[PDB]
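The next block holds one structure in the form of structure tokens; read it before the comments.
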Amino acid sequence: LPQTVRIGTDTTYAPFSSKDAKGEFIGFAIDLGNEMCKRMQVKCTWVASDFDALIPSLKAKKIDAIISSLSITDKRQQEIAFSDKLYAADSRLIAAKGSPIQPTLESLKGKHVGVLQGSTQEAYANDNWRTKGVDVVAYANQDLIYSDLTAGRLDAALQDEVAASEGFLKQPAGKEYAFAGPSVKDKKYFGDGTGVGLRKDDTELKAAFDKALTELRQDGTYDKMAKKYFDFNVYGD
Ligand SMILES: NC(=[NH2+])NCCC[C@H](N)C(=O)O
């Protein structure tokens, strides 16, 4: 392994990765990264960037790993490698309370729907919704999406369910909002949970992350850390 592992993340996705009032990185994904680094016996440096810049930075060797709720998809596996699953991540729409909006073309056509640039949600929305006349608006980060939603510039927004719920709906800014319809399950677009994103040739680094991850699941550390954030099974299957 290298001496220092550089880990990229976007910090607008509470409760997984965001910044506290001091600017320090916090969340479940940060906790998982730090705990794995500890077990790997390497130093880790967190590197903030826009989400859509993470895979380009990784390929350019500006970072060595991505821990940023990065869903494991077929399409991404053609470009990069992944650790074993960190946790599950379904996608779900939010809109104002009492909105009739549903995650369907019939409901959404002509409406303004925000998605994170570079995300699986943007891929889904661009292919299924933008092509058919939904005004899909892609953003550099998720904070801008929540902001434009509360300003009434957006009718709805598509992101990871747990991020929306714990990061917005249960926070002061989101009290006027609610999920619109059920989660949108689509294996091909949304993948099989999240993982550490890695260059394909970094076999040693993947093995080290995988080993640390297994170990912190085996000894209960995963569940104790998760309990800080979640009263449900975030790992999934
Ligand atoms: N830190 C973030 N903003 N993460 C966004 C992740 C969204 C989705 N899971 C994806 O892999 O595309």
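Throughout, chain A uses Swiss-Prot numbering, with the displayed residues spanning 24-260 in order.
This entry, so its header tells us, was determined using X-ray crystallography, 1.7 Å.
Every residue gets a Cβ built from N, Cα and C, even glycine.
A 10 Å cutoff on Cβ-Cβ distances gives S92 (mutagenesis position) a total of 26 other Cβ atoms nearby, all chains included. As annotated by Swiss-Prot, L-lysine binding site applies to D33, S92, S94, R99, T143, with the evidence given as experimental evidence.
The Cβ neighbour count for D183 (L-ornithine binding site), using a 10 Å radius and every protein chain shown, is 26. If you look up Swiss-Prot, you'll see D33, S91, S92, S94, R99, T143, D183 marked as L-ornithine binding site, on the strength of experimental evidence.
Annotated L-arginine binding site per Swiss-Prot: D33, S91, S92, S94, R99, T143, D183, in sequence order. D183 (L-ornithine binding site) carries a strand DSSP state (E or B).
Quoted from Swiss-Prot for the published mutagenesis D33 to A: Decreases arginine and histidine binding affinity. Non-local contacts of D33 (mutagenesis position) by the CB criterion (under 8 A, 6+ apart in sequence, same chain) comprise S40, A71, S72, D73, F74, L77, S91, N164, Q165.
Its own atom aside, the Cβ of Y36 (mutagenesis position) has 25 Cβ atoms within 10 angstroms in the protein chains shown. Here Swiss-Prot describes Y36 to A as a published mutagenesis experiment; the accompanying note says: Shows a drastic decrease in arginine and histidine binding affinity.
Quoted from Swiss-Prot, the note on the mutagenesis of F74 to A is: Shows a drastic decrease in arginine and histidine binding affinity. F74 (mutagenesis position) carries a helical DSSP state (H, G or I).
Quoting Swiss-Prot on the mutagenesis of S91 to A: Has no effect on the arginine and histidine binding affinity. Every protein chain considered, the tally of other Cβ atoms within 10 Å of the Cβ of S91 (mutagenesis position) stands at 23. According to DSSP, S91 (mutagenesis position) sits in a coil region rather than a helix or strand.
Here the residue is the original one, while Swiss-Prot reports the published mutagenesis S92 to A with the comment Decreases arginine and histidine binding affinity.
In sequence order, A112, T143, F213, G214, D215, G216, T217 make up the list of same-chain residues 6 or more apart from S94 (mutagenesis position) whose Cβ falls under 8 Å from its Cβ. Quoted from Swiss-Prot, the note on mutagenesis experiment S94 to A is: Decreases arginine and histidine binding affinity.
One mutagenesis experiment catalogued in Swiss-Prot, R99 to A, is accompanied by this note: Shows a drastic decrease in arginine and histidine binding affinity. Long-range Cβ proximity for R99 (mutagenesis position), meaning a same-chain Cβ under 8 A and a gap of 6 or more residues, is found for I78, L93, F105, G214, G220.
Look at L139 (mutagenesis position): DSSP puts it in a strand. Swiss-Prot gives this note for the published mutagenesis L139 to Q: Does not affect ligand preference.
Cβ contacts within 10 Å of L139 (mutagenesis position), excluding its own Cβ and spanning all protein chains shown: 27. Swiss-Prot lists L139 to K among its mutagenesis entries, and the accompanying note reads: Changes ligand specificity. Can bind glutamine. Still able to bind basic amino acids, however, with 1000-fold less affinity for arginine.
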CB-centroid shell, 8 A cutoff, L-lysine site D33, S92, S94, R99, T143, site residues removed:
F74, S91, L93, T96, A112, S142, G214, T217
Using only the residues recorded as binding L-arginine (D33, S91, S92, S94, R99, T143, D183), report the maximum Cα-Cα distance in Å, whole number please.
17
